[PDB]
Amino acid sequence: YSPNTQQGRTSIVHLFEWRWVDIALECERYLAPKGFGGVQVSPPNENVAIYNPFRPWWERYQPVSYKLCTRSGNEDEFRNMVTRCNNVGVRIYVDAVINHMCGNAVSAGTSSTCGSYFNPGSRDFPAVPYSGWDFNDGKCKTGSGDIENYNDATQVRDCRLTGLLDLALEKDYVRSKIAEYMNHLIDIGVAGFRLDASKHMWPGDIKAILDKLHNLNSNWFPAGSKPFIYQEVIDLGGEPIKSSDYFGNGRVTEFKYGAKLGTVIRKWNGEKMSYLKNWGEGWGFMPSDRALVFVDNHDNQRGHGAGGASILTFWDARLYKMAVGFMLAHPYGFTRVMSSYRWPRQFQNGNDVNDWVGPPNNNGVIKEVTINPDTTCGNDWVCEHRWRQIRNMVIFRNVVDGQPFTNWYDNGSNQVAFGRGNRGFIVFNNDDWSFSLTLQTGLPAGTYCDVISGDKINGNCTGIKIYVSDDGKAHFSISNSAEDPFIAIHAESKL
Ligand SMILES: OC[C@H]1O[C@H](O[C@H]2[C@H](O)[C@@H](O)[C@@H](O[C@H]3[C@H](O)[C@@H](O)[C@@H](O)O[C@@H]3CO)O[C@@H]2CO)[C@H](O)[C@@H](O)[C@@H]1O
Ligand SMILES: OC[C@H]1O[C@H](O[C@H]2[C@H](O)[C@@H](O)[C@@H](O[C@H]3[C@H](O)[C@@H](O)[C@H](O)O[C@@H]3CO)O[C@@H]2CO)[C@H](O)[C@@H](O)[C@@H]1O
Ligand SMILES: *[C@@H]1O[C@H](CO)[C@@H](O)[C@H](O)[C@H]1NC(C)=O
Ligand SMILES: *C(=O)[C@@H]1CCC(=O)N1
Ligand SMILES: [Ca+2]
Ligand SMILES: [Cl-]
C-alpha cells in the first residue's frame, strides 16, 4: 500500500509513451531536483505492432510476450533507466498488462515490437510461452465470448475485454509466467505496478500472483520492502463489482475523484467548489489510504474508459491547473500527475475521431522529448509536470506532508480556501467575480511567495506576494480574469 518513494516525495507522474532514455534523463535533470516521487511508465513488454490505424497508443495494451522490447526501448535501455532513476531517488512503476494478450482477431505473424511470432487465432504465443489452454475460451459463458454485460461480475472476469484474449489466471502456470515477468522487473529495480484491467481479474487471482512476488531490490530499498500495487478498477457505482473488493491486494484507482472534480470545477448540474469542504469519503470515495487519485488518466483524457465529458485535461489548461492544484493541496489519497502528448483532436458529433493517435513520431519512431529554454517541452509533448503551477504544487504537497486539513473557508459559491496545518494555505476563485478578502491562514507571520503566479528565487518572489500578520491572517485578491485564479503559499516559499 506504500509507494516506496523517498520520504518527503508524495507524487508520481505518468510519462505516457515516453522512451526509456528520455525518462532516465528526466529523472536526473528534473524529477529528482523538483521532488517527484516516481514515474509510471507505459507497458515495457513486447506488444502487437498495429498499422491500421497507424501505431495507436493502445497497441501497447495488447501483449505478445514479456520481453522488454517496445517503442520505448529495449531491455538494456529499460534497466539503464531504472538504475539511473533509482540512483537519484526517483522510482519507476510499471503498467503491468497481465489480464490478457492480444486481440483475438489480430493477424498471426511477427507484427510485434520485437519480431516475436504469435497466432491469436490458434491462441499461440510461443515467446512466453502460452497456448490454447492458457486462455478462458472454455470458461467464458457469453455467446460472443466477449464481455457483454457489466452487471454480471463473472463474465467481466472470465470473458474477453473488447476481444482481448483472456488469460486463465487461476492456473499456477499462468500465474507463474506473470510472476516471472514481474519479478524480473522488481529485481531490475522497479518499485511497484499499476495492474491494468484489474476489474477483469478475480481479486483472489491477483492475490495469488502477488504472493509470488519478491521484495524490492535490496541494493536500493530497505529489506522487506513490498512492491507498491495500485489496481485499475473503474467503479463509479451502478455495478456489482466494487473497488473495495480489491483492498486486500493494494491500492485502487479512484475514478470517482477526477469525475466529480471535473463536474465541480466546470460547475455542472449546479455543483460548486463550496461543496468540496467534505471532499473525500464524504463524497462516497474509497478510504484515503487505498486511493490512487488523479484528475485525468491516459484513457479518459481522450474519451476512453470512464469519467465522462466532465474530465479536465491539458486541453482545458486554466481549469486543469486549478483541479490539479486542489488535488495536490488536499490530503486525500496518493497523487498521480498526468504528462501527455498533443494529438490532432478532432470532434465530430461530440466525439474525437482521432482518439487513437499514438505519441509524436517520425514514421513510427517515437520522437525524443526536447527541452526548451523556458523549461517547457517541444516535439508535441505537453509536459504538464513541467508547468510552473503544477510543478510548484507537487512541491507544495511534499512541504505540507502529514499536516491536517484545516482553516476551510467558502463564500457559499465558488470562492474557497483551506490550509494544511501551519505549513501551507491555498485559495481558489471559480466564481465570475473578484475574490478579495482577509483569511485566517494558520501560517507563521511573514511574507510568502505565491507559487502559482511565480517562484521564490534568490530571496525574492517573482509573482504575487502574500503578507501574513501576527494573527495568521492575510489578504487575498483574485480577480476572475486572473491567468491562474488560485494562490498557494507554503513554508518553503516564505521569504
Ligand atoms: O513442448 C512443446 C510446447 O511448448 C509450449 O508449451 C507450453 C504451454 O503452452 C504452456 O501452457 C505450459 O504448459 C503447462 C500447462 O500450462 C500446465 O497447466 C501444466 O500442464 O504444465 C504444462 C507444462 O509445464 O508450458 C508448455 C511447455 O513450455 C508451446 O506453447 C507449445 O506450442 C509447444 O507445443
Ligand atoms: O514552467 C513553464 C511554464 O509553465 C506555465 O506555462 C503553461 C501554462 O500555464 C499552461 O496554461 C499551458 O498554456 C496554455 C495557456 O495557459 C492557454 O491560455 C493557451 O491558450 O493554451 C495553452 C495550452 O497549451 O502550457 C504552458 C506550458 O507550455 C506558466 O504559465 C509559464 O509562465 C511557465 O514558464
Ligand atoms: C531581492 O531584490 C532586492 C532588489 O534588487 C535585492 O536588493 C535583494 O538582495 C534581493 N534579495 C536577496 C535575498 O538577495
Ligand atoms: C501496497 O501497495 C503493497 C501491496 C499490499 C502491501 O502490503 N503493500
Ligand atoms: Ca480476465
Ligand atoms: Cl489508471
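So for chain A, numbering is Swiss-Prot's, and the shown residues are 17-511, in order.
When the header is checked for method, it gives X-ray crystallography, 2.0 Å.
Here the Cβ of each residue, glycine as well, is placed from N, Cα and C on the backbone.
Features as listed in Swiss-Prot:
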- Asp212: active site, nucleophile (ACT_SITE)
- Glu248: active site, proton donor (ACT_SITE)
- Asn115, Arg173, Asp182, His216: Ca(2+) binding site (BINDING)
- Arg210, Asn313, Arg352: chloride binding site (BINDING)
- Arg210 to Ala or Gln: Abolishes chloride binding; strongly reduces activity (MUTAGEN)
- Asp212 to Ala or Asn: Abolishes activity (MUTAGEN)
- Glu248 to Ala or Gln: Reduces activity (MUTAGEN)
- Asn313 to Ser: Reduces affinity for chloride; reduces activity (MUTAGEN)
- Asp315 to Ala or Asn: Strongly reduces activity (MUTAGEN)
- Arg352 to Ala: Abolishes chloride binding; has only slight effect on activity (MUTAGEN)
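Here the C-alpha separation of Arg210 (mutagenesis position) and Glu248 (mutagenesis position) works out to 7 Å. Same-chain neighbours of the chloride site beyond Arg210, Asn313, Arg352, judged by a C-beta within 8 angstroms of the site's C-beta center, are, in sequence order, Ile28, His30, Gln56, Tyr246, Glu248, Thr269, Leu308, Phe310, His314, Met354. What surrounds the Ca(2+) site, by Cβ distance within 8 Å of the Cβ centroid and not counting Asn115, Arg173, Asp182, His216, is the set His116, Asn152, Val172, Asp174, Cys175, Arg176, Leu177, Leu183, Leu185, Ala213, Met217 from the same chain. Among the recorded positions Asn115, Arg173, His216, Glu248, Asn313, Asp315, the ones whose Cα sits within 10 Å of the Cα of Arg352 (mutagenesis position) are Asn313. In this structure the C-alpha atoms belonging to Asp315 (mutagenesis position) and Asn115 (Ca(2+) binding site) are separated by 17 Å. Annotation for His216 (Ca(2+) binding site): spatial neighbours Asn115, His116, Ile163, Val172, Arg173, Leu177, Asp182, criterion Cβ-Cβ under 8 Å with sequence separation of six or more. Taking a Cβ distance under 6 Å to any atom of ligand 5 as the criterion, the recorded positions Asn115, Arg173, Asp182, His216, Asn313 reduce to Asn115, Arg173, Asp182, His216. Selection of the recorded positions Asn115, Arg173, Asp182, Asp212, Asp315, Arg352 by a Cβ distance under 6 Å from ligand 6 yields an empty set. Largest Cα-Cα distance over the residues recorded as binding chloride, namely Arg210, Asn313, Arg352, equals 12 Å. Each residue contributes its Cα atom, and for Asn313 (mutagenesis position) and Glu248 (mutagenesis position) those atoms are 11 Å apart.
Rounded to the nearest whole angstrom, the C-alpha distance between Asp212 (mutagenesis position) and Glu248 (mutagenesis position) is 5.
In the three-state DSSP scheme, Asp182 (Ca(2+) binding site) is classed as strand. Residue environment of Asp315 (mutagenesis position) contains 19 other Cβ atoms, counted within 10 Å of its Cβ in all protein chains. There are 26 other CB atoms within 10 A of the CB of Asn115 (Ca(2+) binding site), with all protein chains counted. The least crowded of the mutagenesis positions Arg210, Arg352, judged by other CB atoms within 10 A of its own CB, is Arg352.
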